[PDB]
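Novice: Mind looking over this structure? Questions follow.
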Amino acid sequence: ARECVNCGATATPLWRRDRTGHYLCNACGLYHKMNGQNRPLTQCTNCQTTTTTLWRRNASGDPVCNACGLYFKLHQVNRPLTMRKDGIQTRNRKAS
DNA sequence: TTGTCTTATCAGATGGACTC
DNA sequence: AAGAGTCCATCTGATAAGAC
Ligand SMILES: [Zn+2]
Ligand SMILES: [Zn+2]
Ligand SMILES: [Zn+2]
Ligand SMILES: [Zn+2]
Ligand SMILES: [Zn+2]
Ligand SMILES: [Zn+2]
């Protein structure tokens, strides 16, 4: 399971990375990027989903999932119901 | 195999809750 | 009581995986 190399936290609203590529929680990531030293120690309007790694907002200011949000940004039309994928997907993102 | 397309997952911006 | 400095969830934007 993904662990922050600084504090050891396994839960966080947004995983970030250091220069070498290793993982930091949101709090450790912002601190080290800001300061340059280690840190001391709801559903979608469109598709009605309740599971997403990143919530976004539509023009009116309502919450939409990552997929629905990024889709409208690229189509100027809401994400159709017939595109909704089952379960969760993950990707091996490389560093650099 | 090639390119297109969707959208995970990274990074930066913002703003409210906090401390000095 | 008013301001600047600090913290960090939550937002927007960039990059790019990986299925089609
Ligand atoms: Zn951490
Ligand atoms: Zn490292
Ligand atoms: Zn959605
Ligand atoms: Zn399309
Ligand atoms: Zn600010
Ligand atoms: Zn690829």
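Just so it is clear, chain A uses Swiss-Prot numbers, and the residues here are 201-241, 256-310, in order.
Here the Cβ of each residue, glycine as well, is placed from N, Cα and C on the backbone.
So Swiss-Prot lists the following for this protein:
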- A:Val205 to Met: Disrupts interaction with ZFPM1. Binds normally to DNA (MUTAGEN)
- A:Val205 to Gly: Disrupts interaction with ZFPM1. Binds normally to DNA (MUTAGEN)
- A:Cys207 to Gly, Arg or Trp: Disrupts interaction with ZFPM1 (MUTAGEN)
- A:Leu224 to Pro: Disrupts interaction with ZFPM1 and binding to DNA (MUTAGEN)
- A:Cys225 to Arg, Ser or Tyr: Disrupts interaction with ZFPM1 (MUTAGEN)
- A:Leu284 to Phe: Binds to DNA with reduced affinity (MUTAGEN)
Novice: So which one is it: of the mutagenesis positions A:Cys207, A:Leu284, which has the fewest other Cβ atoms within 10 Å?
Specialist: A:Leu284
Novice: Among A:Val205, A:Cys207, A:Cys225, A:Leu284, which mutagenesis positions lie by ligand 1, judged by Cβ under 6 Å to any atom?
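Specialist: List returned for ligand 1: A:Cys207, A:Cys225.
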Novice: Are any of A:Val205, A:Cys207, A:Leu284 (the mutagenesis positions) within 10 Å of A:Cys225 (mutagenesis position) when you go C-alpha to C-alpha, and if so which?
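Specialist: Cα filter at 10 Å returns A:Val205, A:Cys207.
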Novice: If you measure from the Cα of A:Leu241 to the Cα of A:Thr256, with 14 residues left unbuilt in between, what do you get in Å?
Specialist: 31
Novice: Please report the number of other Cβ atoms within 10 Å of the Cβ of A:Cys225 (mutagenesis position).
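Specialist: 24, counting other Cβ atoms within 10 Å of A:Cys225 (mutagenesis position).
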Novice: What number of additional C-beta atoms lies within 10 angstroms of the C-beta atom of A:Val205 (mutagenesis position)?
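Specialist: Other Cβ atoms found within 10 Å: 14.
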Novice: Relative to the Cβ position of A:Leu224 (mutagenesis position), how many further Cβ atoms are located within 10 Å?
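Specialist: Its Cβ shell of radius 10 Å holds 25 other Cβ atoms.
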Novice: Of all the mutagenesis positions given, namely A:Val205, A:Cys207, A:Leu284, which is spatially nearest to A:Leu224 (mutagenesis position) at the Cα level?
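Specialist: Nearest in space to A:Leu224 (mutagenesis position), counting only the mutagenesis positions, is A:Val205.
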